[PDB]
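Below: one structure, written as structure tokens.
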Amino acid sequence: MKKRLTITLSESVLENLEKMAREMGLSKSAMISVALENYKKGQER
Amino acid sequence: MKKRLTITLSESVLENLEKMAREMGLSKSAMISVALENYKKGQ
Ligand SMILES: [Cl-]
Ligand SMILES: [Cl-]
């Protein structure tokens with residue numbers, strides 16, 4: 001299913017997250033998902 | 001400077017998140033922070 005969870009971010013990281021998500025027209029959850037998969041592919045299979 | 005945020009992940013992304021975090025000895029929060037800075041960088 002969908003899974004709900006609460007994370008803690010520094011204010012700077014959260015502000016950049018919002019900015020990036022808004023620039024891409026994504027929710028922050030979707031922006032984090034893209035970031036996680038980009039990182040995963042960028043180092044590992 | 002710490003702030004909370006609730007997010008929704010698919011189970012598949014959450015499992016990849018938990019594996020990566022365990023690998024690196026990081027909380028989910030810290031692993032997401034790493035991945036976000038890598039992504040921000042990637043331009
Ligand atoms: Cl959002
Ligand atoms: Cl966490």
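Placement of Cβ uses the backbone N, Cα and C atoms for every residue, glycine included.
Annotated features in Swiss-Prot:
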type	residues	note
MUTAGEN	A:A30 to E	5-fold increase in plasmid copy number
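In the three-state DSSP scheme, A:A30 (mutagenesis position) falls into the helix class. Under a cutoff of 8 A between CB atoms, and with a sequence separation of 6+ in the same chain, the neighbours of A:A30 (mutagenesis position) are A:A21.
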